[PDB]
Amino acid sequence: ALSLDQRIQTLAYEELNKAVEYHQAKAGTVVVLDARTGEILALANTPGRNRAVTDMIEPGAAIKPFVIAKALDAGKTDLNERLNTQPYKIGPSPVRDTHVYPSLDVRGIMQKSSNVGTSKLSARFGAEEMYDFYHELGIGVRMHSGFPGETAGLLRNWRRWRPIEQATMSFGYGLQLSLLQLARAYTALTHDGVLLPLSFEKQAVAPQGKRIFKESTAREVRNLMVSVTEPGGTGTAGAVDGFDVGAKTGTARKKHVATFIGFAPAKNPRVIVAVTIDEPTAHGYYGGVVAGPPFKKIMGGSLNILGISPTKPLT
């Protein structure tokens, strides 16, 4: 039997098309996964190819949680350390955030989506170590979904990386993956450190995946990601009434691609929703403002369809 849940598929399709029309965008995609099994509950595309599977995108800020998790897991940082997060250059090439934060702890780096902080954490590992880590997340590794024209993605050989390139990859530029690959990676955070394979068929038990992070690390990171959707984070547009939502929002230059990805309930996740809107031309272009609202409606609605009870009182 197919894992597709038609109630969620129809919701996803409805909310995607609305957002695409309202922002006058070229295209968009939604992926909804069962966060404990990897089953694909919904896969929605605007007319044309199955972009969720075929189109490789730069993940942008959506990759940062993994870099943070890896630094914590390897003991290269902790939740007390305060990093200098002033903008800097490596030779001619700058690394900067949206604002100048003189210093941030790891929670702050997640909350404010600090390119600087994330890049410094990545720089505590060798290029080869980071390369293997990205390959372990499935980047550059075809999923063999069954759809023709499927993308493998892009992960350059570590021996060819400049120091600036390692930094830019850590905040999601210079490597590429499909939205389905990116949604898959998020199972490593939701399923307590264990990356799941993904399926188009129903699974009566969670498949055997593979461990990327310690369980403690994944739990800590999910808690950090809730800061993204609360006041003071970049992703308040994707807050869902009644729930704590862990999320990341992203905006990549190609013209932009606006991305919002997250899971709920954050502590014991049931659903991953990933939304990408390609080239919005009206009413903003950032991931929070463009992809946040459809994420909010798709996540809130999925949680209701699936019968998950709110964990905090509704407002």
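Easy rule for this one: first residue shown is 1, then count along the chain.
Every residue, even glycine, has its Cβ placed from backbone N, Cα and C.
Annotation of the natural variant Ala258 to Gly (Swiss-Prot position 516) in Swiss-Prot: In strain: CDC84-060418, CDC77-124615 and CDC84-060384. DSSP assigns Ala258 (variant position) to a strand segment in the three-state reduction.
Quoted from Swiss-Prot for the published natural variant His283 to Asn (Swiss-Prot position 541): In strain: FA19 and CDC84-060418. Sequence-distant contacts of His283 (variant position), defined as residues of its own chain at least six apart whose C-beta falls under 8 angstroms from its C-beta, comprise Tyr22, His23, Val289, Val290.
Non-local neighbourhood of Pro293 (variant position): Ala19, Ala237, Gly238, each in the same chain, at least six residues away, with C-beta under 8 Å from its C-beta. Quoted from Swiss-Prot, the note on natural variant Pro293 to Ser (Swiss-Prot position 551) is: In strain: CDC77-124615.
When secondary structure is read from DSSP and collapsed to three states, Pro293 (variant position) falls in the helix class. Among the sequence features in Swiss-Prot, the natural variant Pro293 to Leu (Swiss-Prot position 551) is noted as follows: In strain: CDC84-060384.
For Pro294 to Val (Swiss-Prot position 552), Swiss-Prot lists a natural variant annotated as follows: In strain: CDC84-060418. Residues near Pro294 (variant position) in space but far in sequence (CB under 8 A, at least 6 apart, same chain), listed by position: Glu15, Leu16, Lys18, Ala19, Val30, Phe260, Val275, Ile277.
For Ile308 (variant position), applying a Cβ distance below 8 Å and a minimum sequence separation of six or more within one chain yields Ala264, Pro265, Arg270, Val271. Under the heading of natural variants, Swiss-Prot lists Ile308 to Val (Swiss-Prot position 566) and annotates it as follows: In strain: CDC84-060418.
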What's the number of neighbouring CB atoms sitting within 10 A of the CB on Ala258 (variant position)?
28
